[PDB]
Amino acid sequence: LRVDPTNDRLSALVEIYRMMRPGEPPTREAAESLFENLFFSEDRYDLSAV
Amino acid sequence: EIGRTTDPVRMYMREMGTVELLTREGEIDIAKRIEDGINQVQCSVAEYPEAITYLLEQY
Amino acid sequence: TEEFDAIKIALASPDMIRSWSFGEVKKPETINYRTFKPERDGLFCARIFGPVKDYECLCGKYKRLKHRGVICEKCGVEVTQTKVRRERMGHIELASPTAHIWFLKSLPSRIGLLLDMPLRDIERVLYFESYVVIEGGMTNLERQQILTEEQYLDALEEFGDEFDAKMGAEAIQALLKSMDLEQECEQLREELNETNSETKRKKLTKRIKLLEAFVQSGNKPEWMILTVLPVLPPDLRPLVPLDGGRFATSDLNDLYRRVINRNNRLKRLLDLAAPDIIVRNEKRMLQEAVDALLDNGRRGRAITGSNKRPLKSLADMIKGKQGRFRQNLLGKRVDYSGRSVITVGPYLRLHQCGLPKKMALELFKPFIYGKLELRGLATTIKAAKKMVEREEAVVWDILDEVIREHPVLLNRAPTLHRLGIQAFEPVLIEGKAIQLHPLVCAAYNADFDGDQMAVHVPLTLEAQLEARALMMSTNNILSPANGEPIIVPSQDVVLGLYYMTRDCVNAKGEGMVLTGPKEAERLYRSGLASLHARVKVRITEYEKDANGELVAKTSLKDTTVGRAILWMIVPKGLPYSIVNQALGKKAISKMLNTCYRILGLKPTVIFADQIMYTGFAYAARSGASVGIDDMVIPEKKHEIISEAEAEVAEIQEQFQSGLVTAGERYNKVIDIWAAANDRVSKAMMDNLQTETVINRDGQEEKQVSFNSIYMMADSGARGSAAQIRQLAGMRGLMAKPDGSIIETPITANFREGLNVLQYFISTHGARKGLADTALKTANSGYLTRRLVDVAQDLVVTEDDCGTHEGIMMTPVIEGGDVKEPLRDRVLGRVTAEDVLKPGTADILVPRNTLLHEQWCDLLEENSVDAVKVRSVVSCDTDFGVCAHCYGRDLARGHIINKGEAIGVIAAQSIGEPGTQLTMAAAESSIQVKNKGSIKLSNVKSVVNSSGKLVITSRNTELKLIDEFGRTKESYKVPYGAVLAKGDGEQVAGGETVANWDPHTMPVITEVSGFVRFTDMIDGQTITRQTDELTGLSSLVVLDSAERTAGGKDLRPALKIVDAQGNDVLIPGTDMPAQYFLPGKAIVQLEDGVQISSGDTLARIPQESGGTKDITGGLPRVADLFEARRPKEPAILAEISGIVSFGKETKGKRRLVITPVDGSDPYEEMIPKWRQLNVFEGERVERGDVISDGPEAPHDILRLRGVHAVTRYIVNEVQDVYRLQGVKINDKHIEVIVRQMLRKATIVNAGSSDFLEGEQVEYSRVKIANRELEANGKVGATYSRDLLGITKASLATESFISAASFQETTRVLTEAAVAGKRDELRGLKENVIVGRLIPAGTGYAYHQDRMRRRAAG
Amino acid sequence: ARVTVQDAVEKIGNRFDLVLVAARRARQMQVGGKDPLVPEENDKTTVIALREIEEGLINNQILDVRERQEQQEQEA
RNA sequence: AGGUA
């Protein structure tokens, strides 16, 4: 947490969006969509029964 | 942006992101100023006789 | 037909690029799809690159050979030969200048360093991330600085029509235009004479060297930015029709199509005055496309449609592995060659091999045609072709004729050493497999289990002769890595010989008296006697004596019938004692070696063939078979297994009691099982060895068993004692994953079938072995490639140079005993000094001369401890080595012939055994195993009141002088020890001559008085653990890895002063009286204690070893040849004189050596984690260690000298090799070393830059020139530098060799920017060029060319 | 058939220019113009050159002097 | 791709 430069969801989304795609000005909606589709999209992320 | 990038796609998106989208009447206003410019150049050609002589030759 | 002495590489100019081009490629069009005629003017174009089909315009206008000197002017297409399409280059006129990727993303960026501008800045400018000022004006803006969008806009608004700044490759090219080289060179030259600041002078020197090099290259920096892009001839990027919708197209074709598309789009956009964003985007397109074309892979890959794969680029086609593809590998395919499976050739003579009739016919078709037309059986080549395809009996006699004298080369699929290719006389055989001589398969490392060998036909008469003289098997009876023969009887023939010579205790026909071995053969073949039986036979042995004359001595020998039968085979001139013995592999190899040394070549070859035939015949007559009963289980196997189970059960029970620790319990169990395994193996070997108990005449006797498996074990045919141990005994301990030895071993063998679980256990060992073999094979291949690279250009160019330098040569003793004697290491070497006898001062070895067996025997008789030997490293020859300094070894006992390539043979010799490399009473008390004179070397010891010969420092050795001059046992005495023996006292064998605690090194005082604590704070340097019983303490001097905040400002020491307080110095020792305590020196004696000479002062704790710290095998050998650091370099005393400590702990503690005379100040760094063995105020000498641990080759060469580093490398590598039983003549490692140090660093120049890494040969010829001349400029002084084999091969004089087998792109870029001009005179350079190599047969040719060059 | 070239190496100690001189001799043997000096067993030029060098008839010096004398009768 | 040394 000390190392963390962010303190809110929006800046975390910005950092995630910039690390996943270099540059790429962090549009808030784009960052939210990227984060949701990375791990919470059934058509983009799945673990299956196993 | 300056993000140790080497992809022209990325900074092309950067370039296109600077300009904001237009509306329906915005296109009409820009085309209106275009029409004003082309009318100005048409008047400039109008004050020139020789181009008009050439046009009449083709007519 | 083409003559050229050298190849120049340089920067291509746009003008000369247009000069190469025959037309401008303006369209990305390729062909007309349905009509495959190339378009105009596309990537494929007859108007540009020439016509497609032979000598006809591609318009249907001219179709004849007449129209060839005139091109078709009735249309664009020209008419020439079609091969012209393979050579004509084109050019593309780029609308915007484009940067070259090679000059950009190489680790040294030539664009970056020429502009002295960091890489990120070039990347951002070129890729249009930021602007850069291409010269300013009267602004506050520098001549060169990057500006962002808003910064550039602000500068433009603030500064009007004075501001010249662009963006991208155009800006870079403008910058290169604005930069002038010669003027800056003049400015730097002026400034250097005026400037005195160190950093300023260094900057000026670096820049002036760079600019002067660029000017000497004759290149203009603007050429780094490509304005016109050359395009490769279409034939080298072929487009060939294929069936269906698929057609073979070059990735180069698609890349050039993309480049042309983007260039044309840029041209159109510029013509349309497109917005700045779009034109910048299209320039980005062009830059990316050009970068991918030149080298796709450093820009985030480029893929094409309908195919997901990185596109091939020009760099990717050049850069290859291993080495350049088309030139050497992969793979330089060859004609007139065949391939087939090999079988045994047990009837063949050594100089011949079986070649199947069909392969012989197909291989020699031109020869068959020639001879058929010669005798006139066919009137044309076509008729001869019909005759040979009909395979009539007529052509077969022609085939026999052409084969009779023609030799053919046989080649193994992997080639590890020069014996992998050998000539043989082909013998026609019906069948389909190549029959190979059984003796030769050992050299090929080929076992007949489906191995395939290739056959090559040396066509020209010179090549036929060359194969017969050099390639021939009979000419290569000796390994190039060692004088002992390589064609040695191996397994079946060895078994037959052993059975024929091994004697029984009772058999038919014992006690008979025979004359000649002929009666022995008659008795054996008639069944009137047995093959082996003690018999007196009268035999005439011939002895080479007097001057080389045979001495016939006829007398009676007590031998066996089989031995006499063998002696029949043995050629005249050998002693009978050689065969009157049981013959294993070693015995037969030694016998062949003696036969070759005594008789010569032809008797050796004939004798080898005859012994092969005899061994095979008598092995077949032996009927040696392995049954199920010939693995007799020892009777004590169950008893030993049950016992060991009992002790391990007891140990496990005691472990549960907590009496023994888990580690100690594990070690005890492992030791118990190891003892059980040894007992079982010994019982098995006792059972099998003397299994025969049959009576000689009625009295039973124990003698060597007739058991077959014991015959193959003892004769060394196949299977050692360890091998038979897994069969008849028990296979014992193995390891599990993580490489730990399993607690419970395998108690079963292969005669008592392993159960499921034990087999599953053994599977891990099997998998590990197989994976190890694969990885070690790959690593050995890479290693031998690097050795060939570094040793490529070395060749014997002079018969003699003249030099008394060399290496001090001694039998090597590591540990406590000698494992490699003087004779073997000196055999075949040349003397460098006329060494006297160990007694009288008599010269028994004349001036520098080759040492053959007779001289080695003379040296053994008068045992001299050391011999100076001319090594290749000390040879004064340049551009090669003199014949003497190398030696004799090849395939002959004579001196090396001038022109022989020793580098390649040495590289192969060191590389080939790489597949064979898969890798108390010590330090407590020295026990001399034999009785000899005791001698101390570099000893610092004085006898004290207790008679203790306490040795100080860890640089003292204890040798063992034998009866004449030879050391036979050597040991290392650590810092602090007790010795009851003197410097001349005789010591019995196995007697403890020295002793010290295995728990700690004791510091035994050699003086008396009170102990004074110098540089002490009780709590910073030492800690209080006072346990006073008689005045003692457990004060701990903190270890020399970390200390306290006040323990890092002082060096804790114990001064010895008398009652008066005056210093009492230790006599006869460099050590001062103030013991500088190193890390963990526990101060037992407190301040104010009278110390006696013979009392411990401070103990240094240890562990009596018990931990492995030695590695070997391929990684060790590679690290030795790469001159890698050992992760803890043992720093040496780098100058003689008195030593002293400096200021303590600025992070790293400083040590100042000031010589007693001369330049005093030699302060240096020492890291605080090291364990110092240096004591301030002692007289050290250059070479003495300063800290413990392993050494690195660099400082060894730098300080102790070239000879010392050569000795170190040779000894270390030979230690790895002798560990596996492989013997290599040290001259190979010597020449490899000589190639490693071919670069030196200039201190004082003659025409150099005082720091220039320069080839030593040029430095040596320059210093010779200045010394012979009256001009002693400057100068000039040099220091030899050591580089790893990869680095040495990488920094050669010829860029072709470096670019071939190493980083091709970077080497080519460096050569181009430097404008290098390699002048050949190197094996691989001439190989790439395609002319005779300057080695061996070709050396005569090149030497002729040398005479034709530089002179009429 | 010539099993060994050691005897030839004895006459010409370099063992490399031995190849050059015997190749020159064998090429003059195969290419028309020169006639043999040692009996053959239906053998090609190579073992002929080896035998000629082995008996000392041909080395570098003899080949060179012979090419002179032949040059002088052809120039006449 | 699999297999051979």
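The residues of chain C that appear here are 14-932, 944-1376 by Swiss-Prot count, in order.
Header entry for method reads electron microscopy, 3.5 Å.
Backbone N, Cα and C define each Cβ position, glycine as well.
What Swiss-Prot says about this protein:
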- C:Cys70, C:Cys72, C:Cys85, C:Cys88: Zn(2+) 1 binding site (BINDING)
- C:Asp460, C:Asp462, C:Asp464: Mg(2+) binding site (BINDING)
- C:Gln504 to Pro: Resistant to antibiotics salinamide A and B (MUTAGEN)
- C:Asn690 to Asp: Resistant to antibiotics salinamide A and B (MUTAGEN)
- C:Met697 to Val: Resistant to antibiotics salinamide A and B (MUTAGEN)
- C:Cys814, C:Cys888, C:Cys895, C:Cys898: Zn(2+) 2 binding site (BINDING)
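Overlay of Swiss-Prot annotations on the structure.
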| residue | record | Cβ neighbours (10 Å) |
| --- | --- | --- |
| C:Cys70 | Zn(2+) 1 binding site | 21 |
| C:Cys85 | Zn(2+) 1 binding site | 19 |
| C:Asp460 | Mg(2+) binding site | 10 |
| C:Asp462 | Mg(2+) binding site | 7 |
| C:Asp464 | Mg(2+) binding site | 17 |
| C:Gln504 | mutagenesis position | 18 |
| C:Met697 | mutagenesis position | 25 |
| C:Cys814 | Zn(2+) 2 binding site | 18 |
| C:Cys888 | Zn(2+) 2 binding site | 26 |
| C:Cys895 | Zn(2+) 2 binding site | 22 |
Neighbouring C-beta atoms (10 Å sphere around the C-beta of C:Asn690 (mutagenesis position)): 22
Binding-site residues compared (C:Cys72, C:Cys88, C:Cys898) - highest count of Cβ atoms within 10 Å: C:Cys898
Per DSSP, three-state class assigned to C:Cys895 (Zn(2+) 2 binding site): strand
Between C:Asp464 (Mg(2+) binding site) and C:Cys70 (Zn(2+) 1 binding site): CA-CA distance (Å): 53
Of the recorded positions listed as C:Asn690, C:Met697, C:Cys888, the one whose CA lies nearest the CA of C:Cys72 (Zn(2+) 1 binding site): C:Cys888
Pairwise Cα distance for C:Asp460 (Mg(2+) binding site)/C:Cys88 (Zn(2+) 1 binding site) [Å, integer]: 66
Cα-nearest neighbour of C:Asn690 (mutagenesis position) within the listed binding-site residues, C:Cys88, C:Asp462, C:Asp464, C:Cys814, C:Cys898: C:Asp462
Cα distance (Å, whole number) from C:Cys895 (Zn(2+) 2 binding site) to C:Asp464 (Mg(2+) binding site): 41
Rounded Cα separation (Å) that holds between C:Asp462 (Mg(2+) binding site) and C:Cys814 (Zn(2+) 2 binding site): 50
C:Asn690 (mutagenesis position) - helix vs strand vs coil (DSSP): helix
Alpha-carbon spacing, C:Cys814 (Zn(2+) 2 binding site) to C:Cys85 (Zn(2+) 1 binding site), which is rounded to whole Å: 64
C:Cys88 (Zn(2+) 1 binding site) versus C:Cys888 (Zn(2+) 2 binding site) - Cα distance in angstrom: 68
Residues close to Zn(2+) 1 site centre defined by C:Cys70, C:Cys72, C:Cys85, C:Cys88, Cβ within 8 Å: C:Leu71, C:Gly73, C:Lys74, C:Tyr75, C:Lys87, C:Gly89, C:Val90, C:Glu91, C:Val92
Cα separation, C:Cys88 (Zn(2+) 1 binding site) to C:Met697 (mutagenesis position) (Å, whole number): 94
C:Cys898 (Zn(2+) 2 binding site) versus C:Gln504 (mutagenesis position) - Cα distance in angstrom: 38
Cα separation, C:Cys85 (Zn(2+) 1 binding site) to C:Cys898 (Zn(2+) 2 binding site) (Å, whole number): 66
Cα-to-Cα gap, C:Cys895 (Zn(2+) 2 binding site) vs C:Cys85 (Zn(2+) 1 binding site), nearest whole Å: 61
For C:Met697 (mutagenesis position), the three-state class that DSSP assigns: helix
